[PDB]
Amino acid sequence: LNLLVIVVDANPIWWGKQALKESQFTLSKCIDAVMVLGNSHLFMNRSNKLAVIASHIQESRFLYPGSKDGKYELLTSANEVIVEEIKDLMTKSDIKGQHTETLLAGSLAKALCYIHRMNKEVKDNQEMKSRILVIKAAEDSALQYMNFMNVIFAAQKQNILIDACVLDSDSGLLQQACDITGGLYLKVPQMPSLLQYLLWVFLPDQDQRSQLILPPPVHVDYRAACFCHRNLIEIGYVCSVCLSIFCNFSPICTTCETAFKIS
Amino acid sequence: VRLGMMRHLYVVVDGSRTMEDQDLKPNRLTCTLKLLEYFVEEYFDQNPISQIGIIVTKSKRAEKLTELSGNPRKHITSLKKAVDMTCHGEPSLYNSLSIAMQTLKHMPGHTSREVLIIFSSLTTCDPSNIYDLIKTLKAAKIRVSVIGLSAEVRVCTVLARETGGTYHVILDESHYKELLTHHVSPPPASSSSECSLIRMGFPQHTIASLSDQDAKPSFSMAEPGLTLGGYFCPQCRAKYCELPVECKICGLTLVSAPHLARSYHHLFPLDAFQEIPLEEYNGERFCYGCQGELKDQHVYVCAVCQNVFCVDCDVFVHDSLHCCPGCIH
Amino acid sequence: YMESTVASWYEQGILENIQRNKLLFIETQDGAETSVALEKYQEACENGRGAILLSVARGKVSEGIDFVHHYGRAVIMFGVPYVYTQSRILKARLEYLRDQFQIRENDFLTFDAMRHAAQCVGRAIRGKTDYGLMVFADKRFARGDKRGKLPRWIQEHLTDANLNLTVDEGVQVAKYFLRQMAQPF
Amino acid sequence: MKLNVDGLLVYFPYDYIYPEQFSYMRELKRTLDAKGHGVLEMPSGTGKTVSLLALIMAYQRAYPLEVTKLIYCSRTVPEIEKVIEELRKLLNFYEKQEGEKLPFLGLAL
Amino acid sequence: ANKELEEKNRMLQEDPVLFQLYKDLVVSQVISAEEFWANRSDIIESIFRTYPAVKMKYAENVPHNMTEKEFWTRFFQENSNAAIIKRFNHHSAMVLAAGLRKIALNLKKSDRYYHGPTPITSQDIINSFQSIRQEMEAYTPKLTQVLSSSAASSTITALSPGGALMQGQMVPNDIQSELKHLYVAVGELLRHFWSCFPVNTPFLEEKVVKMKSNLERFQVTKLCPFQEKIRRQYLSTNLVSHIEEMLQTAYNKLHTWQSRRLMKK
Ligand SMILES: [Zn+2]
Ligand SMILES: [Zn+2]
Ligand SMILES: [Zn+2]
Ligand SMILES: [Zn+2]
C-alpha cells in the first residue's frame with residue numbers, strides 16, 4: 001500500500017498578498033486542488049491512505065488524522081474535516097512581525113514521525129511505500145537549513161520520497177532536499193492548471209514512476225560558501241571539530257577556538 | 001566533548017577456524033559478514049567524509065581485502081565475496097595490526113586512525129611479541145577497540161585499555177548489533193588526539209553546456225562508457241562518477257555540502273527527554289509528535305519547547321531524526 | 001599418573017590438537033625445570049597464545065604458586081587427589097589417628113584429598129574480584145561426602161543443576177559463564 | 001573508612017567491605033574478647049590480611065595490655081612480603097588519619 | 001645488487017597495466033626510466049623455525065647422494081616416559097621463543113550552522129492577513145472552479161515533449177580503449193607531478209624535484225598532442241577536449257605558481 005502525506009505551505013503572508021493582488025489563483029483553489037489529489041490517491045485503492053499537514057509561521061497542524069449528495073462516505077468525511085480545520089486555522093492566528101518566514105522543516109519532521117508511527121502500527125504482512133508531496137508556496141528561511149537537512153537525511157535513511165511541487169519560486173534548499181531522496185521536482189508555472197500537474201507527475205506512485213515518462217530532473221547546484229561571506233567557494237578549509245566551510249587559511253577558526261599548531 | 005569527524009577505520013576480520021563453530025543461529029562467519037555489511041553501509045551513511053578498510057586475517061597471514069575507499073558498494077561486494085571464504089587457519093594480531101599500521105602510518109595527522117578487531121579465535125600466533133607493537137601503536141595514536149567473541153582475551157584487554165579503545169564480548173547477536181551500531185558513531189577526541197585544518201574541495205555537477213556544444217566527454221576515473229555529464233574537480237579536472245571521493249591526483253577530498261551537513265547532528269546531540277509515565281496535567285490526548293492518542297502511560301518532554309511525545313516519537317527522534325520536531329519551531 | 005595420561009594422549013591425536021589450540025607446558029620433579037616452565041607459562045598467559053600447565057596436586061609448585069586475574073583462569077582438577085595407599089608412613093599416621101582421637105581411616109583419607117583439592121583449586125579467586133571457573137573432572141566430587149567436606153564458599157555456589165554436567169554441557173555452561181563475566185560490572 | 005564494630009571503632013583503608021568482612025571482624029573480635037584459641041576460614045586470598053590486621057591493631061589500641069603483640073605467620077617468604085606490603089599500606093592510612101607518628105613497630109624475620 | 005632489475009623482471013609480465021604505462025613513457029622517448037622507479041612446504045618451514053637441531057642437521061646433511069624422501073623418513077625417528085614430557089616442554093618452549101624475537105568543546109557562534117553555506121511593509125502583513133481571513137468563507141467550489149478544459153489541454157501540450165517543463169551516442173567502440181589508455185597515462189604522470197605541488201615546500205632539495213617534474217610536464221605534453229593529431233584526422237566527430245583541459249590547467253598552475261615564486265623572491 002501507499003501512505004501519502006501532503007505538506008501544504010499555506011503561508012498567510014504570501015497567500016494574503018495574492019488575495020490583495022486579486023490574482024486568479026487563490027489559497028481556496030490550492031486547497032481544493034490538494035483535496036482532489038488526496039481524494040484521487042485514496043480513490044486509487046482501498047489500502048492506500050493519506051494525510052495532510054498545513055504550515056504556518058507559528059506552527060504546523062494536521063488537516064487529517066451520509067451520502068447527502070450521493071457521495072462516498074470516506075471521501076465526504078475527508079472533505080468536511082479538511083475544510084473545517086483549514087478554515088479554523090486560517091481564521092485564528094496571532095500576529096508576530098518578528099517571525100514571518102514560512103516554516104517547513106518542522107512540518108516535514110511531523111510528517112516523518114507520523115509515517116514512522118503508521119509503519120509501526122500497520123501489519124507486517126503488507127509493505128507500505130510512503131511519500132511526502134511537499135507543496136511550497138513561499139521563499140524559505142536561511143536559519144532553517146540545518147534542521148531541514150537533518151530531516152532530509154532522516155527521510156533518505158527511512159526510504160521516503162520527498163516530491164517537491166514549488167510554485168512561484170524556486171527554493172534551492174527544497175530542490176536539494178528532494179534530489180537527495182530521489183523525489184521528483186516539478187515547478188508549475190501555470191498555477192490555475194496546477195491539478196493537472198498533480199494527476200500526472202506526482203500522483204503516480206514509486207512503483208510505476210520508473211515505468212513512466214516524467215519531466216527530467218532539474219540540475220542541482222551543490223554550492224559551498226565560507227561562513228564569512230555566504231558566497232560560492234570551490235575550495236573549503238574545514239577543521240576536525242567544527243566541520244565548517246571557511247574563507248581562507250587562518251591561525252584558528254573562530255567557531256572552534258582550538259589551539260591549531262602550524263606546520 | 002571534542003569529536004573527530006573524519007576517521008579512517010579498519011575493520012579487521014579474522015578467518016580463524018573458530019569462526020567455523022556455529023555458536024550463533026547461522027554460521028558465525030556468515031553472521032558476522034552479513035551484519036558487517038549493514039555496519040559498513042550505516043557507517044558511510046553516518047560519516048560520509050570518513051573511509052573504511054577491511055583486512056582479513058587467516059592462516060597466520062593478513063591480506064587487505066579492500067583498501068581505503070569512499071564507496072560503500074565496493075566494500076559490500078568484497079564482503080559478499082568473502083562470505084564464501086574457506087575459513088581455515090589461525091589469526092595473527094601482529095600481522096593484522098602491522099598491515100593496518102603500515103597503511104595508516106602515512107595518513108594525515110588530523111584524521112582519527114581507528115581499528116576494530118572482530119576477534120573470534122582467542123589464540124593469537126604471531127611472529128613477534130605484540131606488547132612491543134603496542135608501544136608503536138601508542139606512539140602512532142592509532143585507536144584500537146577490539147570486539148571479542150566468546151572470550152575475554154587478556155592481551156586484547158590490555159591492547160584496548162592501553163591504546164585508548166574499548167573492549168567488549170558478545171552476549172548474543174542482538175548485543176552484537178548494538179555493539180557495532182555504537183562503534184559506528186565517531187569516538188570522542190582525547191588529550192592525545194589533535195585537530196588540524198584539512199583542505200577540502202566542493203565540486204559541482206555539470207552537464208553539456210548547450211545542446212552538446214563544446215561538450216566534455218569522458219568515461220570515468222576509478223568498463224565505464226562515455227558520460228555526457230558528471231562531477232568534476234577544481235584541480236584534477238578529471239571526471240568523477242560519484243561523490244564523495246578522494247582525488248586520484250590532488251590527494252584532496254572531494255565532497256559536496258550535504259555530505260558535510262550530514263555530520264552536524266554529531267556536534268549537536270539531542271538532550272535526552274525525561275520520561276514521565278503519569279499524564280502530569282497533559283490533557284492533550286493526541287501525541288504532539290504523531291498526533292495520535294497515547295495508548296501507553298509514558299510521556300517525553302524537552303527543557304525548552306516543553307512538548308509531548310509518545311514512546312515511538314521519542315525513540316525515533318533520538319535514534320534517526322536527531323532533532324525535536326516541535327522544538328525546532 | 002600424569003605421565004601415563006600424557007603418553008596416552010600423545011599416542012592418540014588429542015594431544016596434537018590441544019597443542020594446536022593452545023601451548024602446553026608440563027611440570028617435572030626438578031625445581032629448575034619447574035621454574036623455567038612456569039616463567040614461560042606466565043609470558044604465554046600475557047600473550048594471546050595461552051598455556052595449559054599440567055602439574056601435580058602435591059607438587060611444590062601448586063602450593064607455592066598463586067593464580068590471579070588472567071592467570072590460571074580455569075582450574076581443572078583431573079581426579080580426586082589421593083596419596084598412594086602403599087607409603088607406610090601414612091599407615092602409621094592414619095591408624096594412629098584411628099586409634100587416638102577416633103577418626104575413621106576413610107574419613108581422614110577423604111579429608112586429606114578434599115583439603116588438598118581445595119588448596120589447589122582455590123587460587124583463582126585470589127582477589128580484586130577476578131572471574132574464573134573451577135572444573136573438577138571426577139564424578140567422585142559429585143558424592144555428598146566430598147561436597148560436604150568441600151569449603152562452604154565453593155559448595156554454596158555449587159548447585160545440583162551443574163553438579164554432574166556431561167563434558168559437552170560443562171563446556172557450554174563454561175562458555176556462557178565466561179560471556180557473562182566478560183562484560184563490566 | 002571507620003567501621004563502628006560492635007566491640008569498638010576500627011579503621012580500614014579501603015572504601016568498602018563486603019558483608020562477609022563484617023562477619024569475619026565480629027567473629028574475630030568475639031574470639032579475642034573470649035581470649036581463647038580458635039579457628040576460622042575466609043575465602044579471599046587477599047582482603048582477609050587487611051581486615052585481620054586492622055582489627056588486631058584496633059583491639060591493641062583499645063586493650064593494649066590484653067595483647068602484647070601480633071605474631072602473623074605465612075607459608076612462604078614471597079607470600080609474607082605481600083603481607084608486609086598490606087601492613088605498610090594500613091599503617092600509612094592510620095598515620096595519615098591520626099596526623100602523627102605513634103609507637104608502633106612491625107617487621108618480618 | 002641488481003634489485004631494480006629483479007623487480008623489473010618480476011613485474012615485466014605479471015602486471016600488464018604497470019609495464020604498459022612504464023613502457024609507453026619510453027616508446028616516444030619522453031624521459032629516462034630512472035625517475036620512474038626513483039619517485040615510486042608449510043611443514044618443512046615450520047620445522048625449520050621450530051627445531052634448531054633440525055636446522056643444523058639440514059645444514060650438515062644437505063642433499064648429497066641421498067633423497068628428500070629418506071630425509072623425511074628420518075624425521076619421525078620410565079626413561080622413554082620422561083623423554084616425552086621433556087620433549088613437549090622443550091618443543092613448546094622453542095615455539096614460544098621463535099614467536100618471541102630478540103576535551104570539552106565550547107563555541108561562540110552556532111547560528112552559522114543554522115544558516116549554513118546555502119545563500120539568501122508592516123501594514124502589508126496586516127492587510128494580507130485580513131484579506132486571507134475573509135478569502136475562504138466559501139468552500140467546496142470543486143464542481144467547476146478548480147479546473148477548466150482549456151487550461152488542462154494547455155497543460156497536456158506543455159507536458160508534451162515539445163512543450164514547456166518537458167525538454168525531452170555509442171557509435172565508436174574501439175576508440176574507447178585508446179582513450180582509456182591515454183587517460184591512465186595522464187593520471188600516472190599527473191600523480192607524481194601533483195604529489196608535492198600543493199605543498200609550498202620552501203626547501204632547496206624539495207624544490208629541485210618539483211622543477212624536474214615541471215620540465216617533465218613540458219616533455220610529456222610534447223608527445224600527447226601528436227597522438228591527439230593521429231586520432232583527430234579520422235572523422236572530425238565526437239571531439240575529445242576533456243584531455244586538453246587537464247594539460248592546459250596543469251600549465252596554468254605551473255606558470256601561475258612560477259610567477260608567484262618570482263614575486264615572493
Ligand atoms: Zn573549528
Ligand atoms: Zn583533484
Ligand atoms: Zn507520538
Ligand atoms: Zn523540543
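Cβ coordinates come from backbone N, Cα and C, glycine included.
Database features, via Swiss-Prot:
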BINDING   D:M42, D:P43, D:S44, D:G45, D:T46, D:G47, D:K48, D:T49  ATP binding site
MUTAGEN   D:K48 to R  Decreased transcriptional activity of the reconstituted TFIIH complex. Damaged DNA opening by TFIIH is impeded. Loss of TFIIH 5'-3' helicase activity, still binds GTF2H2. Does not restore nucleotide excision repair (NER) in deficient cells, does not bind UV damaged DNA
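Ranked by how many other Cβ atoms sit within 10 Å of their Cβ, the binding-site residues D:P43, D:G45, D:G47 place D:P43 at the bottom. Counting only residues at least six positions away in the same chain, the Cβ atoms of D:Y24, D:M42 sit under 8 Å from the Cβ of D:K48 (mutagenesis position). Reduced to three states, the DSSP call for D:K48 (mutagenesis position) is helix. Mapped onto three states, the DSSP output places D:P43 (ATP binding site) in coil. Proximity to chain C, defined as a CB-CB distance below 8 A, holds for D:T46 out of the recorded positions D:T46, D:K48, D:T49. Candidate binding-site residues: D:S44, D:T46, D:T49. Fewest other C-beta atoms within 10 angstroms, D:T46.
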